[PDB]
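Inspection log for the structure reproduced underneath, given as structure tokens.
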Amino acid sequence: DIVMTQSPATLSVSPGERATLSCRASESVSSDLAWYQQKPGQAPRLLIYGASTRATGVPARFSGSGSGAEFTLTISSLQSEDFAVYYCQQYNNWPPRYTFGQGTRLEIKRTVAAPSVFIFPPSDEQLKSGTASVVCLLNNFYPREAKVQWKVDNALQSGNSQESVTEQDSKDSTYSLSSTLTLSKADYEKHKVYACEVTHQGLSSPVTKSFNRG
Amino acid sequence: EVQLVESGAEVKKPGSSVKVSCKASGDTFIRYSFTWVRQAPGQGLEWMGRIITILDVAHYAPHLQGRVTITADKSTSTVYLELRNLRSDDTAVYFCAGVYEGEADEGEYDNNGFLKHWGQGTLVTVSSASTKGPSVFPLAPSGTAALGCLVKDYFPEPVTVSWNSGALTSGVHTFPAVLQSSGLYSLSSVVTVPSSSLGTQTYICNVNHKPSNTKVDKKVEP
Amino acid sequence: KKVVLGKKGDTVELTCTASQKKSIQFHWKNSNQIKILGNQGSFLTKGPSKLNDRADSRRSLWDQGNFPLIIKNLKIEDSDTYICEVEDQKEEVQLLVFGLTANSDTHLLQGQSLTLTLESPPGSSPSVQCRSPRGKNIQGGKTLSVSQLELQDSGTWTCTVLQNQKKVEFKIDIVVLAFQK
Amino acid sequence: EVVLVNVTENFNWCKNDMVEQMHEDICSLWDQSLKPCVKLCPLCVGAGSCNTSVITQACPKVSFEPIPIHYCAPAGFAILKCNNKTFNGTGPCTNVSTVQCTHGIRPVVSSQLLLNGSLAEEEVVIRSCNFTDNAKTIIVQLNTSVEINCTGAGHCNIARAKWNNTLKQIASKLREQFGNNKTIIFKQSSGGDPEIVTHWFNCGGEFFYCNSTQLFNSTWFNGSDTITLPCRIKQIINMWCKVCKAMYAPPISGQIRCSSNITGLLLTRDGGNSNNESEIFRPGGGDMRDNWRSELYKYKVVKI
Ligand SMILES: OC[C@H]1O[C@@](CO)(O[C@H]2O[C@H](CO)[C@@H](O)[C@H](O)[C@H]2O)[C@@H](O)[C@@H]1O
Ligand SMILES: *[C@@H]1O[C@H](CO)[C@@H](O)[C@H](O)[C@H]1NC(C)=O
Ligand SMILES: *[C@@H]1O[C@H](CO)[C@@H](O)[C@H](O)[C@H]1NC(C)=O
Ligand SMILES: *[C@@H]1O[C@H](CO)[C@@H](O)[C@H](O)[C@H]1NC(C)=O
Ligand SMILES: *[C@@H]1O[C@H](CO)[C@@H](O)[C@H](O)[C@H]1NC(C)=O
Ligand SMILES: *[C@@H]1O[C@H](CO)[C@@H](O)[C@H](O)[C@H]1NC(C)=O
Ligand SMILES: *[C@@H]1O[C@H](CO)[C@@H](O)[C@H](O)[C@H]1NC(C)=O
Ligand SMILES: *[C@@H]1O[C@H](CO)[C@@H](O)[C@H](O)[C@H]1NC(C)=O
Ligand SMILES: *[C@@H]1O[C@H](CO)[C@@H](O)[C@H](O)[C@H]1NC(C)=O
């Protein structure tokens, strides 16, 4: 089949600037190329078709070019509502076996902002129920990358906690992130001090937040 | 300018089959072709197949072949997707999309393979888990203060969180859910406030799980 | 010598058949030898008949040797004898269409009259029979008439027309208002 | 290739094996040459429904001028040809001979008009396998060509006077066959599939459908210069070979030109009872055998 690779995976563009998305096929597809846009939670929005035709409703700062196997999308100037995910689709072959790209994530670029680290002990109500979750929070930071190791009694944990990241804040353009540790009430009490160690670019030394059981 | 309206979310056990529909309003049904496209969470888009409405001929992705059927009832402008022998990895949002193809009834047919019109999406979740409401635990707080709710162990998606009955919107982060190894989801919703707010302003979090028709309001305290 | 009864507004399907099961040239005409519909090779043709925009076959049966003439949305003047010329043989068939209507298209009181009229082609003389939901039976030629409606007549009336020892059935929805005291 | 003397040979162009043969060959060649992206063919009886069979395939765009097909005698048989200039394809012929093969024949696919064919060597000639039957095709053959130029831009041009003048030559030959007191009228197709209703032909690999009403609107024996016909390419054909629907791909050229010579027509007579004295004629066709017959009438094949 025809493989569709888009680059890069993430584009950090500063507001009002120029964006250029690359979409590459594994063989010629003439001009049967379309670009969609997707925002968290909704259906995509067709932008371009035939490699370079703007769909009705699309603004002019959107424009696509190339053909064969070399395609590219340009947004001349970035509105806030232009930051989203973009997919390219090829629809050339027959019988029809159309394929999409893996998408490029276009995001607002801003000044590095270190996270405020907060750590939550498990609740009384929960401890009562058998399990015990601990929540290490990383509030309003940028860029999105971050490292959040858990260390129980100075013991590097592994595959026993899960992370979760928000969209980019529409207002300040940052992110927040939760890392949740879950272990049996038994194992829990089996140990004393619960630390979550955060590493971010906005920080000098890795930050540590912790509490003793009590 | 057709409007595509899909059907509600589906909850299936692996092995079950599912049939999603898509009513198409305002234009000429037989002049459009409809294509189903799906998307696993955190994943990209995947062409499923496409029907040439006026010929009742559908074509499909080679890796679904045999277990996917797409159909169209011209007498009510509705389109159908059928996925047979469902798998957990079939859990996704299935979209319904269509482009205008020309004066078909008069021989004209572009055979466009792009997709201008979309439906709102249908979530189809395939899993052993059985519908159940979440346990809600408070993330008790303790220069600046941050508190929240731990919404834990429910299925299926989605769940809705709000604070003080949508009176407290400012500085609220409701995280995307994670699927725990148990097969159950669990997420957190946090907000930040003034410390000089504890003692006066009491903070409630409202959790609504519509699938289990559950409805909680666990309040958070120091 | 075949006869097929037809209900006005309805779709009839006159049928035709070949001895061989290939699929060759066929053509429908009327008693006046006017062309109604036929096939040229793999394609279909419609003649300068008054049926034209309402005539049609089903071409999936052709490969079988079934050359049906479908006449959608029948009218009374559609009444004629249609010949199916194929394989040089000649199938013939008389089509008679009728119609049933109520005097009034509105609600009726009790003790009010009902008069059903039968629309027909010139020449034929059919006999009707009607039966209300409660059992009431009337019959006649052109015009059937009930003197006083009863409350229990309210609902669906079945009306059978008998023509050439053949009958077609009709259903007329009548409404008859109840009331207080 | 040999002029048999003292020899009289019955012909009946209406029962000629060659026609059927040619037809299977042609059909077969188009199938091989011009393939659709989707081909719907219904199969019936079995069960109750009519299980429709679907073939989806790659459909390379292919346009080129069909080369003439000569048809030859199969092992065991012989081709007799009639050497009369005028000839009604029925009965005895005495100016006859054997031949290797027939003349070159453009396997043109079309309705209403016969393009790029042989002209009659004397006067205009009209043919039927039963003139009395108002259901059989009337094949006209001209002694003079009439240019018809078509374009993907969606039209066909024709010199009005030439046509106007062709119609005179026919209406004439028509009232010669249906009584010389009879008024000859031309009207548009009376209905049916687009391919039969319009003058439908292939060109650049694309299927044209042209509103010919303007050509068949006149009364004989009772303006503007060049007749411009509105046309349309379609991607969704009713096939002529077997009863199927087929979808082809949209065109990939902006210069699709087609200059052909009308050399004959396929008419149809209204007929029907009416002590009224005048005959209505409309553009017919659709049954490509009629087309092969317009060329093969002067031929027959016989057991050696
Ligand atoms: O293998 C399926 C087929 O779809 C592609 C793109 O059209 O990948 C899509 O589907 C995957 C699931 O099968 C998703 O994980 C992916 O995100 C999505 O783009 C091709 O990679 C592949 O040929
Ligand atoms: C020509 O054919 C006609 C009718 O088909 C027939 O009546 C006539 O005798 C034939 N004459 C010739 C030229 O053989
Ligand atoms: C063409 O044939 C017609 C017969 O209708 C005749 O009148 C005309 O003279 C012919 N044209 C020429 C000169 O061949
Ligand atoms: C020609 O057609 C007429 C009218 O349909 C028919 O009566 C006649 O028998 C036909 N001729 C022959 C010999 O088939
Ligand atoms: C068709 O084109 C030819 C040249 O190829 C031209 O001589 C003729 O006049 C044209 N016919 C028209 C435009 O009616
Ligand atoms: C012959 O052609 C002219 C236009 O060229 C047309 O108007 C006329 O009706 C035709 N015959 C005549 C002169 O009656
Ligand atoms: C074709 O065009 C003529 C006028 O040129 C119009 O009157 C006729 O009804 C049309 N029929 C079609 C669309 O084939
Ligand atoms: C008629 O022949 C001309 C000259 O070669 C050709 O260009 C044209 O395609 C032919 N017409 C048709 C209908 O093929
Ligand atoms: C059409 O016929 C004329 C005269 O018969 C001839 O000169 C011309 O070359 C032909 N045109 C085409 C395109 O076949």
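We're sticking with Swiss-Prot numbering for chain C, so the shown stretch reads 26-206, in order.
Looks like X-ray crystallography, 2.8 Å, at least that's what the header says.
Every residue gets a Cβ built from N, Cα and C, even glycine.
The domain 'Ig-like V-type' annotation in Swiss-Prot covers C:26-125.
According to Swiss-Prot, the mutagenesis experiment C:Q65 to Y carries the annotation: Increases the affinity for MHCII; when associated with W-70; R-85 and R-88. Sequence-distant neighbours of C:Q65 (mutagenesis position): residues of the same chain at least 6 apart with a C-beta under 8 Å from its C-beta are C:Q50.
Note on C:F68 (mutagenesis position): other Cβ atoms within 10 Å of its Cβ, all shown chains, come to 23. In the three-state DSSP assignment, the secondary structure recorded for C:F68 (mutagenesis position) is strand. C:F68 to I appears in Swiss-Prot as a published mutagenesis result, with the remark: Abrogates the interaction with MHCII and T cell activation.
Applying an 8 A CB threshold to same-chain residues 6+ apart, the list for C:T70 (mutagenesis position) reads C:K60, C:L62, C:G63, C:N64. Experimental mutagenesis at this site is recorded by Swiss-Prot as C:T70 to W, annotated: Increases the affinity for MHCII; when associated with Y-65; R-85 and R-88.
The Cβ neighbour count for C:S85 (mutagenesis position), using a 10 Å radius over every protein chain in view, is 18. Classification of C:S85 (mutagenesis position) by DSSP places it in coil, neither helical nor stranded. According to Swiss-Prot, the mutagenesis experiment C:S85 to R carries the following note: Increases the affinity for MHCII; when associated with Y-65; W-70 and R-88.
What Swiss-Prot notes for the published mutagenesis of C:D88 to R is this: Increases the affinity for MHCII; when associated with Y-65; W-70 and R-85. Residue density at C:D88 (mutagenesis position): 18 other Cβ atoms are found within 10 A of its Cβ, drawing on all protein chains shown.
Taken from Swiss-Prot, the feature domain 'Ig-like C2-type 1' applies to C:126-203.
In this structure, the C-alpha atom of C:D88 (mutagenesis position) lies 12 angstrom from that of C:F68 (mutagenesis position). Broken down by DSSP into helix, strand and coil, the domain 'Ig-like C2-type 1' (C:126-203) contains 3 helix, 41 strand, 34 coil. When the alpha carbons of C:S85 (mutagenesis position) and C:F68 (mutagenesis position) are compared, the span between them is 12 angstrom.
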